[PDB]
Amino acid sequence: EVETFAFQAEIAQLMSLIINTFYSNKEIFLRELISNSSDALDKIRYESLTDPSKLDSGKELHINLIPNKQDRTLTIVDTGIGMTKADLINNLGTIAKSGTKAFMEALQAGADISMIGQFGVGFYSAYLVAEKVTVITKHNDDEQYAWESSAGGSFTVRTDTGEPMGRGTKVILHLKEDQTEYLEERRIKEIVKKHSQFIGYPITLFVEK
Ligand SMILES: NC(=O)c1ccc2c(c1)CCCO2
C-alpha cells in the first residue's frame, strides 16, 4: 500500500531551485547528508544515556557509504535515531518551511547554495546529484518505512518489506546520468576528507564489486 503526498508549496519551490539553478559545487550534498547522519547518531546516543534499552535495536553507531555502479546509486547509511512516519509526512516539512524561507531570502541577499545546511534543509541538497531519492528509516517507536521522491511536487511513503535495518536511516541517491563521479572511490574519499574529516563516528567507504 503506497501513499502519495504533495509537498508543501515552499518545499516544492526549494527542490525546483536546487534542481534548476546553475551551481557547479555539487559535492557539498555529501557533507550535508553526513552531517544529518551525525546529528541522528548524536540523538540516539544522548537518549541512550538515560534509557540504555534504546540501543537494543543496535549498539553500533556508524556511517556507511556504499556506491553501486550497476544500480548507479550512492547509499548513505547511519544507525542513528531514525525517523517516524509522522517525521516523514509532517514534522520535518513543518520545520523545513521556516528554514526554506530564510534560505530563500539569504540567497537573494548574496548567499550561495553551499550554505543550505545553516538553514536546516540540507537534506534537499541531495537533488543536486540525484534524480530520485529513496529513504529507508526505522525509529524505535515506529515501523520501517520507505520514503521516495523524484521531486515534481510529490513524494510517497510505504511500509518497507525489505531487509530489516534494526534502527537508523538509509538515504539512497539514484544519481543523474552526468553525476557518476560520486560513485568513484577516489572522489568520495576526497570529499569526505575535505568536508567531513572531524565527524565523531566511523565513516566506512565500501568498495565496489
Ligand atoms: N527537511 C529535512 O531536513 C528533511 C530531512 C530528511 C528527510 C526529509 C526532510 C524528508 C523525508 C526524508 O528524509
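Shown for chain A, in order and in Swiss-Prot numbering: 16-224.
Quick check of the header: X-ray crystallography, 1.6 Å.
Using the three backbone atoms N, Cα and C, a Cβ is placed for every residue, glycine included.
For the mutagenesis of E47 to A, Swiss-Prot gives this note: Strong ATP-binding. Strong interaction with HSF1, HIF1A, ERBB2, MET, KEAP1 and RHOBTB2. No effect on interaction with TSC1. The structure shown keeps the original residue. What Swiss-Prot notes for the published mutagenesis of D93 to A is this: Impaired ATP-binding. Strong interaction with HIF1A, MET, KEAP1 and RHOBTB2. Loss of interaction with HSF1 and ERBB2. Los of interaction with TSC1. Listed in Swiss-Prot is the mutagenesis experiment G97 to D, annotated as follows: Abolishes ATPase activity.
Between the CA atoms of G97 (mutagenesis position) and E47 (mutagenesis position) there is a gap of 16 Å. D93 (mutagenesis position) and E47 (mutagenesis position) are 13 Å apart (CA-CA, integer value). The DSSP secondary structure for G97 (mutagenesis position) is coil. Per-site Cβ counts within 10 Å over the mutagenesis positions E47, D93 peak at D93.
If you draw a 10 Å sphere around the CB of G97 (mutagenesis position), it holds 26 other CB atoms from the protein chains shown.
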